[PDB]
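Take this structure, written in structure tokens, and hold onto it; I'll ask about it next.
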Amino acid sequence: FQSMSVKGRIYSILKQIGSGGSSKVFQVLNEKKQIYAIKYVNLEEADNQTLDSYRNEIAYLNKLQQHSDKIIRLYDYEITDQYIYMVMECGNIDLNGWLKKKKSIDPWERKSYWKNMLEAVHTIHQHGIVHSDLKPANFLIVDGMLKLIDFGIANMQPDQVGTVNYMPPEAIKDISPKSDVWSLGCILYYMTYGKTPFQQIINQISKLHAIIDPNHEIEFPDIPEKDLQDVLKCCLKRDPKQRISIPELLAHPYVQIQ
Ligand SMILES: Cn1cc(-c2ccc(Nc3ccc(C#N)c(NC4CCCCC4)n3)cc2OCC#N)cn1
């Protein structure tokens, strides 16, 4: 319940949304009694490369404000040699929290979320950015609308730390815009089938080996949504060159037909 100031404006802390090493996201309230999210970054122990990775993500979030409504709103920020405070839109819940909370998701809710994820990821691709690490936790639900929280440029946990379930097969070998297609593909597979394509594999060394194994058939069960099975099968292709692009996903019958 301790107060804080961002560019001369007062924000009293209400709760703590998440934590990241050297970082903390809090639910706050300003003097006009509106509700915001404030990301606090502790810069004290951080190198010049880390610092520049943080300054790079801020600038992109600041720029990509204008280009898409599928990117988290950044209202203001205070930057010192000591800390970063970023005043963002609060939203309802992250996509991981929502998917973990409810058992089954509505087929319509799924298309809307998909359209939103493609639009978000497309905007960063349009600027030279590949997130390279997409998980439902990177997306925020803001009044039925999914928004991309970050660009995986800056070096979190709600209080998926280093997940492999949404990892592309080229990342296990090692990154191109096609990597984000694999990751988005896994999120959809989770929204369609209730688990990631390789979720069932208890071991991480056995899971890592499965993603890169082409003779390890990924199942694609029969569902009423025929177009959806095709989106899934098109995204989860091991060769990046044989995997569908975002411009092509945005003109797929799934996202476009009533
Ligand atoms: C029941 N429940 C609600 C949440 C939640 C989760 C996230 C947010 N909003 C934001 C707004 C900005 C950021 C940033 N940066 C962020 N990050 C979190 C960090 C922890 C992992 C999920 C994303 N979350 C708001 C959230 O609730 C509304 C508020 N305050 C999680 N569980």
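All positions are counted from 1 along the displayed chain.
Structure method, as recorded: X-ray crystallography, 2.8 Å.
Cβ coordinates are placed from backbone N, Cα and C, and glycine is handled just like the others.
Not my notes, these are from Swiss-Prot:
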type: BINDING; residues: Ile17, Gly18, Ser19, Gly20, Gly21, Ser22, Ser23, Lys24, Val25, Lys39; note: ATP binding site
type: ACT_SITE; residues: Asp133; note: active site, proton acceptor
type: MUTAGEN; residues: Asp150 to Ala (Swiss-Prot position 664); note: Loss of kinase activity
type: MUTAGEN; residues: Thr163 to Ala (Swiss-Prot position 686); note: Loss of kinase activity
Let me know the whole-Å distance spanning the Cα atoms of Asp159 and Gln160; 8 residues are not modelled in that stretch.
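Spelled out: 8 residues absent, and the flanking Cα atoms 11 Å apart.
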Write down the Cα-Cα distance for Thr163 (mutagenesis position) and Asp133 (active site, proton acceptor), rounded and given in Å.
9
For the recorded ATP site, enumerate neighbouring residues of the same chain (Cβ within 8 Å of the Cβ centroid of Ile17, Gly18, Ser19, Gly20, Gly21, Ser22, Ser23, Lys24, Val25, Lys39, site residues themselves excluded), in sequence order.
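Same chain, not in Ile17, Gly18, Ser19, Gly20, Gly21, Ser22, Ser23, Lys24, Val25, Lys39, Cβ within 8 Å: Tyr40, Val41, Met156, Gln157.
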Relative to ligand 1, which of the recorded positions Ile17, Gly21, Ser23, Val25, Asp133, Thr163 have a Cβ found under 6 Å from one of its atoms?
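From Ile17, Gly21, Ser23, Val25, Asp133, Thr163, counting a Cβ under 6 Å from ligand 1 as near, the near ones are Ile17, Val25.
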Using a Cβ cut-off under 8 Å and a sequence separation of 6 or more, which residues in the same chain sit near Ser19 (ATP binding site)?
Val25, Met156, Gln157, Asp159
Distance between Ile17 (ATP binding site) and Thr163 (mutagenesis position) at the Cα atoms, whole Å?
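Counting only the Cα atoms, the answer is 20 Å.
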C-alpha of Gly21 (ATP binding site) to C-alpha of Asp150 (mutagenesis position): distance in Å?
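Here the two Cα atoms lie 16 Å apart.
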What's the end-to-end span in Å, taking the Cα of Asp174 and the Cα of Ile175, for the 13-residue unmodelled region?
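Between the Cα atoms flanking the 13-residue gap there are 8 Å.
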Could you state the CA-to-CA distance between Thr163 (mutagenesis position) and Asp150 (mutagenesis position) to the nearest Å?
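Cα-Cα, rounded: 16 Å.
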Between any two of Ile17, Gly18, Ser19, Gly20, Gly21, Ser22, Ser23, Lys24, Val25, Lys39, the residues recorded as binding ATP, what is the biggest Cα to Cα distance in Å?
15
Look up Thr163 (mutagenesis position) in the DSSP assignment and report helix, strand or coil.
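In three-state terms, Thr163 (mutagenesis position) counts as coil.
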Tell me the Cβ contacts of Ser23 (ATP binding site) under 8 Å, same chain only and six or more apart in sequence, or just say none.
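Looking at Cβ-Cβ distances below 8 Å from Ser23 (ATP binding site), excluding near sequence neighbours, one finds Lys39, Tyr40, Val41, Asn42, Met156.
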Let me know the most crowded of the mutagenesis positions, choosing from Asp150, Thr163 and counting other Cβ atoms within 10 Å.
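Answer by Cβ density within 10 Å: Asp150.
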